Amino acid sequence: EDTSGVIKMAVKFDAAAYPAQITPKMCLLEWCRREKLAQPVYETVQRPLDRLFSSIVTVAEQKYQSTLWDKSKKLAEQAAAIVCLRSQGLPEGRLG
Ligand SMILES: C[As](C)(=O)[O-]
Ligand SMILES: [Cl-]
């Protein structure tokens, strides 16, 4: 119904919570592929004066983003993928 604006959650990617190879970005890409959706599109947001990074991910016309800032583009993108999965109640590829 409504796919406008941005959906947010307070999330930060913790690599220790995930198996050696799988990441939230990979889980989200696979979910899109299984659902026959366009692959996720990531756009970086920066606060250069603080060396901070955020990412807004678009999946099925909806924007998702963490409320929190990260130390790199890569880390911000994993956070954005977590928001996308978690807000939808989807499995995130965690250990437990
Ligand atoms: C994917 As970008 C060009 O917003 O870092
Ligand atoms: Cl999970």
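Shown for chain A, in order and in Swiss-Prot numbering: 347-442.
Header lists the method as X-ray crystallography, 1.7 Å.
Note that Cβ sites are derived from N, Cα and C of the backbone, with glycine treated the same way.
Marked as domain 'DRBM' by Swiss-Prot: 369-436. Here the residue is the original one, while Swiss-Prot reports the published mutagenesis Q367 to A with the comment Mildly decreased affinity for tRNA. Record note (Swiss-Prot), mutagenesis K371 to A: Strongly decreased affinity for tRNA. The unchanged residue is displayed. One mutagenesis experiment named in Swiss-Prot is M372 to A, and its note says Mildly decreased affinity for tRNA. Where Swiss-Prot documents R379 to A as a mutagenesis experiment, the accompanying text is: Mildly decreased affinity for tRNA. Quoted from Swiss-Prot, the note on mutagenesis experiment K419 to A is: Decreased affinity for tRNA. Strongly decreased affinity for tRNA; when associated with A-420. According to Swiss-Prot, the experimentally introduced change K420 to A is described as follows: Decreased affinity for tRNA. Strongly decreased affinity for tRNA; when associated with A-419.
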Among the mutagenesis positions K371, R379, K419, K420, which residue has its Cβ surrounded by the fewest other Cβ atoms within 10 Å?
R379
Shortest C-alpha distance to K371 (mutagenesis position) - which of the mutagenesis positions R379, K419, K420
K420
Note down the number of other Cβ atoms within 10 Å of the Cβ of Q367 (mutagenesis position), including every protein chain shown.
7
Out of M372, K419, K420, point to the one nearest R379 (mutagenesis position) in space (Cα versus Cα); all of them are mutagenesis positions in the record.
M372
Other than its own, how many Cβ atoms are within 10 Å of the Cβ belonging to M372 (mutagenesis position)?
14
What Cα-Cα separation, expressed in whole Å, is found between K420 (mutagenesis position) and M372 (mutagenesis position)?
12
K420 (mutagenesis position), DSSP three-state class -> helix
